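Written out below as structure tokens is the structure these notes cover.
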Amino acid sequence: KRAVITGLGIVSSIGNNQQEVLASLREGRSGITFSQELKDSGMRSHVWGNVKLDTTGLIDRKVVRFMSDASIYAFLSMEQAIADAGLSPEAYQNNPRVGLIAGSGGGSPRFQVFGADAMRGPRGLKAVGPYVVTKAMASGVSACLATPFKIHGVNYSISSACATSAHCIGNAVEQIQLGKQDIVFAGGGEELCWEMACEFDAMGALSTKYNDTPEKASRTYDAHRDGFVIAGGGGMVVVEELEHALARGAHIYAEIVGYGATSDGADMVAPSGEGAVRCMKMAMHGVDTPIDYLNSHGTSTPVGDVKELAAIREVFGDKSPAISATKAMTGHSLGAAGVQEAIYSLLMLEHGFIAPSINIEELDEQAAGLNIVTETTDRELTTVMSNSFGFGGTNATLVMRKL
Amino acid sequence: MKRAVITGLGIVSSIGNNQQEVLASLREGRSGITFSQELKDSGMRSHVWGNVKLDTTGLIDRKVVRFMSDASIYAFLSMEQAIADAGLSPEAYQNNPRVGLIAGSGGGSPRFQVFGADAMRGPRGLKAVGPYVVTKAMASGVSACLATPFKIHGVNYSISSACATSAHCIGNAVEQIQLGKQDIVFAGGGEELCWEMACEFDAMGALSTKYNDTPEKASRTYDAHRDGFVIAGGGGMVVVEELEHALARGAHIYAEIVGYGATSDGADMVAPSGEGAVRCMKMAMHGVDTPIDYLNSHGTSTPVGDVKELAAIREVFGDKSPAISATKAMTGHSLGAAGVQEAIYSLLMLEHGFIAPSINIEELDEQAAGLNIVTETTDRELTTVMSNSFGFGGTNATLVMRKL
Ligand SMILES: C/C=C/C(C)=C/[C@@]1(C)SC(=O)C(C)=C1O
Ligand SMILES: C/C=C/C(C)=C/[C@@]1(C)SC(=O)C(C)=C1O
């Protein structure tokens, strides 16, 4: 059984819907800004990929009271996807064959800390309030959406750091392949806050040399890259069984023709390369069309960028595809990156262009030879690949093809 | 589709630090619940917990344990036990694409999240945070922290679904085997025990608060005077394995996973709907040609929650219902670890031919009328058992495990 994408929705640093995102991508436009909050917290990195949207009022009071930002972004993305897929309430609500798999990387460090802070104050439990569990818990994104959308099928979160939402999409596909669901909403969200960001800064993973020029901070494949730029936001796609989509006349973006999920079994925070090779090969099994474009994980870290470039080489040899790292524009939204980047790749597929890998002033010599596109290029694409690798050695790749 | 069997297990819980200690506690109806000075001192109203009674110092290598929170530690130790209990050696499971790991927690690590924030706000900032908080604090700590040292090359991610977490992990492991993608998947989870997390459940009124002077009686599923669940910590891990692969190596097989239910209420955030659980149980029983001999209920010792599940059980089974016991009355609610720990208690009951008692029922709730709630340890020859895990957000998991 075959799985296709029939709707998408997105809230990111570069746009609050697929149209705004489309524009940003075609224009090579950065969503990175200076963050007083990060600076005020005592961090060395003072730049981020922020959602440019005040979300107050956009969700019913009785629904949003249970939600952290990760859930808010995913909820809003899911509203867009439902509408983009043309699904009425009666199509998807109160339906055993309709499910939801969506997560975050960090849950909500902000609300974990708030609960602990409140509890140590003069008010104790009355300051904590009864809503922190659903905000702080690691399954908040799925729990907070499944309920108001009246989801009856599967309902849980995958979590795998930077691969989170990619595994969510892959697992949705598996639910379709196993015949258990006709539709699975798949994606994720991530909050943006110093509570989480300082943890990445404390291990040296974030960019710190470019705070005066926020838009030049994220620079995948550039010789002077110094870490990733943390971001937040959300995404959701509608994964749907093929016959079901055709039957209702759904607009199909692409079929998911490949899904790789592997493990390094090596180091905690440095990639092995092996395993990413295996992940991509796994995603290519039975796919006999060439990859026309690869959206790299490409976070703009020294070690990580070239490790992935080496894996791409080993997998593709002398038939390596056009590559770009959209994180040079968007920053790294962690758990939300997989679904957002699938969406970016889906937009490139739909509208026939390759988004630029920006901010390469001096190309890293380990990237010599490869087809890294630094300029918006119109091209008919048929098959695209997107890589998601996280801490803990967890790997995911999605391969999507036009029908 | 391929068949999936459990060929090994491991556990660190309030009622035992391995499967032998746990077996003893279950047959005796021993409580794992103690008074907690940490909880009382935090300013909480619940002063009891299902704590792990183990000095974990020295048990994990220095360079491995440094990335780990308590949930990871408990899961890691449970996984060592499971590997050994399965008769598996490194040459068989390490660096093997067809061997994976699916394990999670409900909350990650509130403790190290708050430690990170506290440390950062101190005078030394980043230097006081140090480079290890992300792996301690991230939601996927449990999978990350085990898959690296155990050299896992197959699938590697966590599932989170609150109180149904490690039950969905097991079912997802089964699905990997059914899809022919993996030969072995280690499945389970862990959960830390700390005021940082526990205070959140107390602030919503979910935790027992009236029985602090009698800790071993606070967790009392189905009793008319229950007042909320007792929070617990610990870990569990089972080895999920493709059937032919297991037989070909002469593995010891506890049971086959013949049913997996996974559904959603789509109702309310913190109150169960009933019809979700009904559907979950029915899905898990689908095609199972034998009756359910025993049911390990979710039964957390909460007023509305306990009786809601009973009403679902009655709808599913009708007059001819199975024997029921709520082991959380002994153990407490280990949240993310609960699903795998209770799958294990159920397997131990399957393997050793008995039903553990639903303890602390001084006065049966009127709404339990006419079900078979087992309140004393009774030896029986069980064939087919069922375990229910329901979580906040209306997330439902049910496992049905049967002897070969
Ligand atoms: C153990 C694996 C670590 C990995 C895949 C790390 C990557 C490449 S994933 C990622 O987002 C960053 C910043 C990295 O450095
Ligand atoms: C929306 C569903 C909420 C559920 C299943 C809540 C339950 C019964 S599950 C659980 O662990 C506790 C303490 C509860 O109160």
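Sequence positions for chain A are given in Swiss-Prot numbering; the residues included correspond to 2-404, in order.
Method reported for this entry: X-ray crystallography, 2.3 Å.
Heads up, the Cβ atoms here are built off N, Cα and C, so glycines get one too.
For A:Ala4 to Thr, Swiss-Prot lists a natural variant annotated as follows: In strain: MA-1 / fabB3. Counting every protein chain shown, the number of other Cβ atoms lying within 10 Å of the Cβ of A:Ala4 (variant position) is 28.
In the three-state DSSP scheme, A:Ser140 (variant position) is classed as coil. Cβ neighbours within 10 Å of A:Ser140 (variant position), excluding its own Cβ and spanning all shown chains: 36. In Swiss-Prot, a published natural variant is listed as A:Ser140 to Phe, annotated In strain: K1060 / fabB5.
What Swiss-Prot records for A:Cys163 (among others) is active site, for beta-ketoacyl synthase activity. The secondary structure of A:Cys163 (active site, for beta-ketoacyl synthase activity), as reduced to three states from DSSP, is helical. Taking all protein chains in view, 29 other C-beta atoms sit within 10 angstroms of the C-beta of A:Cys163 (active site, for beta-ketoacyl synthase activity).
According to Swiss-Prot, the active site, for beta-ketoacyl synthase activity annotation covers A:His298 (among others), on the basis of sequence analysis. Around the Cβ of A:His298 (active site, for beta-ketoacyl synthase activity), the number of neighbouring Cβ atoms within 10 Å comes to 31.
DSSP assigns A:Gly299 (variant position) to coil in the three-state reduction, outside any helix or strand. According to Swiss-Prot, the natural variant A:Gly299 to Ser carries this note: In strain: MA-1 / fabB3.
Secondary structure at A:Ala329 (variant position), as computed by DSSP, is helix. According to Swiss-Prot, the natural variant A:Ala329 to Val carries the following note: In strain: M5 / fabB15.
Sequence-distant neighbours of A:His333 (active site, for beta-ketoacyl synthase activity) (same chain, 6+ apart, CB under 8 A from its CB) are A:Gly50, A:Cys163, A:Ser219, A:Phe229, A:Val230, A:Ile231, A:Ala232, A:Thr300, A:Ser301. Residues annotated as active site, for beta-ketoacyl synthase activity in Swiss-Prot, with sequence analysis given as evidence: A:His333 (among others).
Other Cβ atoms within 10 Å of the Cβ of A:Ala329 (variant position) number 31 in total over all chains. A 10 Å radius around the C-alpha of A:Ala329 (variant position) takes in these variant positions out of A:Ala4, A:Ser140, A:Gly299, in sequence order: A:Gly299.
Distance between Cα atoms for A:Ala4 (variant position) and A:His298 (active site, for beta-ketoacyl synthase activity): 23 Å, as a whole number. Checking the recorded positions A:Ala4, A:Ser140, A:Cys163, A:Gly299, A:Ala329 against ligand 1 with a 6 Å cutoff on the Cβ atom leaves A:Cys163, in sequence order. Chain B comes close to A:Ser140, taken from the recorded positions A:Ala4, A:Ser140, A:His333 by a C-beta to C-beta distance under 8 angstroms. The Cβ of A:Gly299 (variant position) lies under 8 Å from the Cβ of A:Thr221, A:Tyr222, A:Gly305, A:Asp306, A:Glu309, A:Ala326, A:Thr327, A:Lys328, A:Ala329, A:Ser358, each of these being in the same chain and 6 or more residues away along the sequence. Distance between Cα atoms for A:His298 (active site, for beta-ketoacyl synthase activity) and A:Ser140 (variant position): 24 Å, as a whole number.
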